Structure formats: C-alpha cells, structure tokens
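Student: Submitted below is the structure of interest, expressed as structure tokens.
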Amino acid sequence: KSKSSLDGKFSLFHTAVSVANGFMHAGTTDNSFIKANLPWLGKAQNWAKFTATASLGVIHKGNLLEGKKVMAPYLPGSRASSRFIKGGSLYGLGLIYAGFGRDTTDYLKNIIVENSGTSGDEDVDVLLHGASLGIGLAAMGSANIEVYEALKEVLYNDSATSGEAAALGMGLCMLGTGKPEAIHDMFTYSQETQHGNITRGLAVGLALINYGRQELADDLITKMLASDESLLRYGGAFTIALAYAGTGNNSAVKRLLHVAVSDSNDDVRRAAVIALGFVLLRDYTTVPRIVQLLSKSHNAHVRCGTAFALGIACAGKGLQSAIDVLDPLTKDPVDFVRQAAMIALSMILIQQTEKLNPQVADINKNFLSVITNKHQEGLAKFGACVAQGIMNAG
Amino acid sequence: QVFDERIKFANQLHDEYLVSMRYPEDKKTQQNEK
Amino acid sequence: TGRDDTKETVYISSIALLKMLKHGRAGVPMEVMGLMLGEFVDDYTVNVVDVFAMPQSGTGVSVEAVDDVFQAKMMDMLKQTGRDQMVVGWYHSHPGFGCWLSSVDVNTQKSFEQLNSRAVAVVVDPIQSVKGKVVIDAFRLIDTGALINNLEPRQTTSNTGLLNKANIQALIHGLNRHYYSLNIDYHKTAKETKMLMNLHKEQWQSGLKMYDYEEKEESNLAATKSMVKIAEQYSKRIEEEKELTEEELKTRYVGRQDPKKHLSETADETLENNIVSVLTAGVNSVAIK
Amino acid sequence: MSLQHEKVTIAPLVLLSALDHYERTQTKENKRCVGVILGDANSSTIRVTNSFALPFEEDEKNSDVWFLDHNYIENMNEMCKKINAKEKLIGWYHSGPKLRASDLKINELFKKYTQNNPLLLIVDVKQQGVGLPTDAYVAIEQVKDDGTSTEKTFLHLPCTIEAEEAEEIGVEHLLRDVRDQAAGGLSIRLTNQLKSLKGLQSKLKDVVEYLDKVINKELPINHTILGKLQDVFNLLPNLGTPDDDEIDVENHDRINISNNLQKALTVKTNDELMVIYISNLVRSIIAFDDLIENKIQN
C-alpha cells in the first residue's frame, strides 16, 4: 500500500518507504520485496539513492556470513551506476558489520588515508562522505586516536560535502573521552569554517565527545550556549543531553527550560526540548509531567520537540499519560509537529499488541489514512510511513 | 507622613485580591460544565 | 551530473537589507533595481555582503536597464575601495504585487543566468507585506528540460525550503516554474547591533529635564475633574449588571462606551506621570546642591 | 554660506553604514577613513540619507601629509544624483575618535564643492557612551577678538535622529528587543533616569581632571572656559531659601493626587473580584446539573 501511493521520482517519497522497509525486515535477510519492486528502487537519484543502498544494511543488521558478499557489487572499485551507490555502500557495510566491526575498520581506513592528500571531482567527494560514516560505525567506541587524526585531515582538505560526514564520524569513534585536545580544535575551527554543513557537524560532535562526563562536562556546556552563533548553541543543548544521560538531575532540567524560553533562534528552541528526553529516562513517568507545560507553548518548534522527548523517554513500556499529550499534536496544522508526533508514537508503542490495548490498533489505522490521502502534505505522508515500519519492526 | 500610611494600606489590598481571584475559577473549570 | 543543484539559501546581511528597503520604498510604485555583491560558498550558501543601486529607468526593470557603461564606472570605483566583488545576483522590487516573477522579469533573469549560474532574484515587497516580518522571497530560474523530467526534487535537496502559498495553486505553480523559494536569514554582528540600538544622545539630559511647572498644575486639575464626569457614567453602568449573559448586555442596551475602561486608563496614565515628577524634582534638588 | 543647519537628523542607515565602511577599507590601528556623506540639507533640518567611502591614506608622522583622491568624489556623486536628486554633496564623515585641528585641512577641500558649510560628522568607531557615539559639527566662521582676528572653529550642534517608515520596520525586525531608549512606559522611564544620573557623574569627573592638568602640567590658561565654570557656581541653588519651602508645598499636592488615583484603582480591582465571582456562582449550578445528566447518559 505504501509503495503504490508513494512514487519513486520524488526523492522524499522514495526515502520514507525505503527506511521503513528496512525496519520491517530488520535484524534478518529478506530482499524479496526489493527485487520484485526493483524498477521502483532505480528511479531514485541523488541522496535518495544513497539512502536506498544504506537501507540494504538495515535489513541485513546482524548477518555476517553474507555480510560482505551481498554489498560486494556495490562497493567502489566495482561497477556501479553512480557515485551515490559507491558512497552508501560503505555506510551499509558498516551497519551489517556493526558491533564486530574491527575488520571493516581496517578496510575502510585504506580509502580515507588514500584520499586525504588531495581530492578530485565530485565522485571522490561523495565516496569520502560515505567512507567517514562507515569508519564511525566500524570503530564505534574504540576511541582510536590515530583514526581521529585522519579524519581531521578530511576537514582541512576541504571538500565541503565530506565535511559533514567526518564531523559526525569523530564523535561516533571517540565517544566519551572528552579528550581535551579534541574539544579545543573543534571549537576554534567552527568559527573559521563558513560552510553550514561542516559547522552543523562539529556542533553535534562537541556534544557527542563528552559522554558520561556528567559534572566534568560542566565547562563545555556553558561556553557553547554563550556563543552568538546559533549553530554552537544548537550543539550546546545536546552537550547537556549526552553528558548527564541516564540520571535525573535538578541542574540539567532548569538550564533547559530556561533556554527554550529565552532564545529566539527557532532551531535552538526545538533542540533543548528534545534534550529533556534523554536525561530523565531514569523515572520515565516524570517526562509526561515535565513537557505538559511546554506543550502549551504556541511556538511551533517547542511543540515538535515535545513529541520527540516522550519518544526517547518511554521507549520500553507504554505510558497512558504520554499519549494524552500527543493526541492534540497529531491534529495540529503545523506540518512537522505532526511528523514528529506520529514518529514518536511508534517508538513508545513498539511491540505492544493490538488486542491488549485498542489504542495501539487505532494509531496504526490513523497512519494508513494519512498515506492514502493526497489532501495531506508530503511531510506528514513521510511521517506516517516511517512510523508503521517502526511498529511492525518487520 | 500621613499619606504614607494611606498609600501603604491601599497597595496591600490590591495584592490580596489578586491572589484570591484565580483560585475559585480553577475549581469550577476542572469540574464538568458547558 | 551528480551536481546537487541545491538552491540558494540567501544569507543577506543586515546592511544589505536596510539599503534595499530604502531604495525600494522611494521608488513606489515603479519597480527599482540594482545588483548584489557578495561571495558564493558551499553549494547553497550565497552570502550577500552589500548591494549597489542602478538609476531608475522608464522600463520598469528590463534587460535594457542593464547598462554596461553605468556598471563599468561604478565597479571601477569600488575597486579603489576594495569593495569590488563578484556579482551573485540582482535585487528588485515588485511593490505593487506580492512576491513573484512575471514574464518580463523572467527575461531579465535569463540574461542574469548566463552571467552567473547561481544568480538569485530576491523580490522585496516592502509595503503590502502581510507579516510584520518584511515578506521577501528569493527565486532562481530552473530550466525546462529538468522540470519536465521532474528533476525538481533533485533541485530541492539539502534545503528544508520555505512555503509560499498566498495565491494558492497559481502561486505554487509560478514559484516552481521560476525557481523555488528558499529561506532568507540575517547575519548580523554585535558592532552593527549596538549602533542601531542607541538612538538618543540626549538621554542623559532629558531624564534630568523636568517639565515647566505651570503645566503640571494645569494638568492635575484637568485629570481629577474629568474623572468626576466619567464616575457619573460609571454609576449608570452598574445600575444594570443584571441582564442574562454579559455579552447580551453589551448588545441590547449598548454597554459599549465603557466608562470602566476610561477611568482605569486615566487613573494609571496620571499615576505614572506623578511618580516620575516627584522623583525627578527630588533627585535634582539633592544631587546638584 | 548658509546658517541653515540648526538640527541634524541622521537616518539609521548612515550610522550603520559608516561603521561598516571602516573595516571594508581595512583602516584600523588608529587610521582614519573619510567618506562622503550624501543627503538633503539647505534647510534647518539636515537629513543624512547615505554615505560612501573615499580612498584614504593616513600618515601619522606628518599630519600635513594625507591622501584624498578629489576627482573620485565628484564622478561617483553625479551618478547618485540621477537615481535620487535628494542626495547632494552635503559634506564628509570622519571616523573619529576625536575632533582634530587636522580635520580643518580636509574641510577646506570639500568646501569648494559645497554650497552650505560642510557638515563634519564624527562617527566615533570606539562606540563609547550610553548615548550615540556621533557628534555633529558645522564649520562656523566668526569674527572674534582674543588676540586672534577672525576665528574659524567647529561648534557643537546637538544630535538627534530621524527614521523613514520602511527603515524603521526593518530596525525592529532585526531586534528581539522591545527597546529601552524608547522613553516608553513607567518602567522604561525610571530606567532612563538612572542612566541619566550615571551619565552626569562621568561628565563632571572629566571637568575636574582638566583643571588639574592646568595647575600641574601647565596647559596654558584658557580664560574662556573658567568664565563659564564661574557662572555654574553663581547660579547654583542654595538651601535655607523659602524657594525650598515652595517645592515642599508643591510636593504635597502631587502626593494628594497619587493617593486619590491609587484609591480609585482599589475600587476597580474590587469590582473585578465580585464580577468574576458571579460568573463562578453560575458555573457551580451548571456543573451540579451537568453531572446528574451524565449519570443518565452513562
């Protein structure tokens, strides 16, 4: 039903189905659907194709036996249609090989140290984008400093496209070290770089690297939120999110309510509300009380952030209090408030029967209605589609 | 000096009013009604 | 090829913005134009530092208005100030319409695209603007081959983009056909901000300045005496307060022309005035002697 | 030439612009920039519409030595008039930070072009003070006897501003602030008053140290200045005067009116309390009955 309503030529309408398809078949092989509806897959182009090739690894999470073999045509160096297939192949390889990824790290590194000296055409840029997502995944938690330096050279070599990937790539590799060396370079270089995407990467990156730090992270947070740049404040929010993860905190909440009210730049206003979700997963029945008040706020951004907070927060067993907050928001006219709500609903009510509670059934039906309607705008259509695939985990 | 007492008494009456006014209205609003 | 062809988010600086408002309001209702000097970075971040203005011509913005003589002369002078840079597009104003390119402006645009491949046309409507925030939209031509084969999703990659619907279907179609509207954002500095903020050098004087005293006496009598008359009207108001439904009272016996509101307004207005008066005079007396 | 210069109002764009120009020529480290100021005059009100940079080289060693390309100013100008006849060459801006006697040489050159006395607009780029860092000075030539025969001098004129409507919506659109130079409501005006005091305190300090330098570092005695300070002390208010009593009586009237206004408002609030409470009494009767009917419906 999803495939029939939603057309391949549009980049977006292809993305929604593909990620969701992967989710349904996640944790085990099954490309039967992909083969039947192969013409559909091919109509994608640009970054929607990068998604499609990465989606193979979602399906194939786990399986290490056919792990390299199945992605083997698509790997660079071998025939391919386009540059995107080649870039996302390394990205999907890492998903499959994740959590035993020691091997792949060896492979993917060769390509980074290859290209760090100079870079040609666009072909190499999209390759190298894919390469740095790959390494992150393969090396996750390994905190290899020799890898940190390589990545750093991707930023200085300054193909704008690869810059986004390398930034995220660092934080995935280095998680938790709060390595004082790294923190200083990343902060200075965000001012200096002007390309949006590189700055957007490092902002998240400075947050990621201080993980489990807690009270030692105290220093990082103040400076980032104090900056004039909207971008460092966006990363600022999440510095609180990652460092204080997992433990209720009085300090952490207050800073976050204050930011969401006191700052006009709208992206940042959304980012602090998101942040609340992670910190308070310790007593998850406090989340519905905390965001109750903020959901009243008419700033739209604050509202989209409210949904995500509960999504993160109640992700195991469902909580009735949480659902009351999101029922007005499924119905809000603001297009991305609805998208975050529907998405959020599936991550809470993952793996809950439709027989024990009628509300999980109704919520599945609602998603299906949005998808058939063309009266609806595409951003809701994508939100509905992604949600069903989380619920049925394939 | 005479006016200081007059004014200070007056201001205290406005504060008492504010605090009292909102409380009743919450109770009925929660309760079922048209 | 793989070229994203990511459409330009226009980061228009604070200085550029004010200059265009100024140029455009004066020409009302004729269309005004001139060019945008800037730098293009990334693949979607076109930074407009400043604009320079073309003399207004009788043709209401046309390719003719692009005059090579005016251009050479103005640019050579900007070289001496180092303020010569690349042409990253053209501004214009539609002030008599909402933001959208007509046919004439499409030909103007077309010549612009040969010049420079990421030339934008940023339409400043500076009076009809339905929001307090100046409704401004940015456009760039998209070629027909690409449109017919629906490569248009490919042009909208890496941009959240921006919604322009007020002319519904027509508006949407026009926008698409032209280029696609993108976010306009403002890069300001705290040096610039401070300058705009201060706007009163006679602050230090004026707050120690107190009004000549014959006018204060006059005013106080007026205010008290006037409230005697709005109190009589107050009495009338609360004779009623019995009709069923507050709203029904306001319609049936014409409860508007509300004495309550005039006495409250007046009392507060006079109140603050007297607070400042007693403070100022009393401060002066001790500071100075 | 003209006496018509009695107020200067300056568009927010002029102040903004001059500051930007300073760094787009890259003159810094105590290097001046001079640019042409374009706009309306020949009127009591001067309205500086716009500004443009002029190539400038500053040499610290000799202040008898400077570069300003004369021919550039004139070409650039004439194109500007055809867009808008509103702009005339009305003078030149100077980047500060202070008045100079080396500003006078520059002054003479620009006086050839002008039909009014050039306005000399000091936009200080050190951005000092709680007021504008912009002083306005028009070159007056007056016959004066103090040993000198005819003085030419730069006289302060006050600074105010004016803004066009379109430009004004643009200023608020940038700011998230509701502004505080407004002289708005009761909060704002108390704020400004406190600013006005802190302002005064500084000015007086600066007077104190001038006198010091004359009696310790032997700046030559300038009689004119001391003459004025003499009056400042002669027209000083004094205590023990029946003048003071009058002000005290006056004060009594003003508290009488405040007292009455405040009491009027106690009534207004009391009236609100009761009103909302009738509305609650109605709501309870409705609420009893609704509940009863809901029992039937269930």
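In order, the residues displayed for chain C correspond to 18-306 in Swiss-Prot numbering, which applies throughout.
Per deposition record, electron microscopy, 4.1 Å.
Cβ coordinates are placed from backbone N, Cα and C, and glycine is handled just like the others.
Here Swiss-Prot flags C:27-162 as domain 'MPN'. Record note (Swiss-Prot) on the mutagenesis of C:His109 to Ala: Stabilizes ubiquitin pathway substrates; when associated wirh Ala-111. If you look up Swiss-Prot, you'll see C:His109, C:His111, C:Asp122 marked as Zn(2+) binding site. Here Swiss-Prot describes C:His111 to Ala as a published mutagenesis experiment; the accompanying note says: Stabilizes ubiquitin pathway substrates; when associated wirh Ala-109. Swiss-Prot gives this note for the natural variant C:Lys208 to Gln: In strain: NRRL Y-53. Per Swiss-Prot, natural variant C:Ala239 to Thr is noted as: In strain: NRRL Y-53. What Swiss-Prot says about the natural variant C:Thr262 to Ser is this: In strain: NRRL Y-53.
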Student: Roughly how many Å separate the Cα of C:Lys208 (variant position) from that of C:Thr262 (variant position), to the nearest whole number?
Tutor: 57
Student: Around the Cβ of C:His111 (mutagenesis position), how many other Cβ atoms lie within 10 Å? Please give the count over every shown protein chain.
Tutor: 22
Student: Counting by DSSP secondary structure, give me helix, strand and coil numbers for the domain 'MPN' (C:27-162).
Tutor: 44 helix, 38 strand, 54 coil
Student: Between the Cα atoms of C:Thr262 (variant position) and C:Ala239 (variant position), find the distance and write it as a whole number of Å.
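Tutor: For C:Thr262 (variant position) versus C:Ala239 (variant position), the Cα atoms are 36 Å apart.
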Student: Sub-8 Å Cβ contact with chain D: please pick out which of the recorded positions C:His109, C:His111, C:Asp122, C:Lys208, C:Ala239 have it.
Tutor: C:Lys208
Student: Among the recorded positions listed here (C:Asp122, C:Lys208), identify the one with the smallest other-Cβ count within 10 Å.
Tutor: C:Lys208
Student: Using only C-alpha positions, which one of C:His109, C:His111, C:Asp122 is spatially nearest C:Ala239 (variant position)? These are the recorded positions in the record.
Tutor: C:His111
Student: Residues other than C:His109, C:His111, C:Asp122 within 8 Å, Cβ to Cβ centroid, of the Zn(2+) site?
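Tutor: Near the Zn(2+) site, the remaining chain residues are C:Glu48, C:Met50, C:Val78, C:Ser110, C:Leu118, C:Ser119, C:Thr125, C:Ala138, C:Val140.
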Student: How big is the gap, in Å, between the Cα of C:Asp122 (Zn(2+) binding site) and that of C:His109 (mutagenesis position), rounded to a whole number?
Tutor: 9
Student: How many neighbouring Cβ atoms, not counting its own, are there within 10 Å of the Cβ of C:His109 (mutagenesis position)?
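Tutor: Other Cβ atoms found within 10 Å: 24.
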Student: May I ask you to report the DSSP-based helix, strand or coil state of C:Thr262 (variant position)?
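Tutor: In the DSSP reduction, C:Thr262 (variant position) maps to coil.
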Student: State the count of C-beta atoms found within 10 angstroms of the C-beta of C:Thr262 (variant position), not counting that atom itself.
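Tutor: Its Cβ has 9 other Cβ atoms within 10 Å.
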Student: DSSP on C:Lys208 (variant position), three-state: which is it?
Tutor: helix
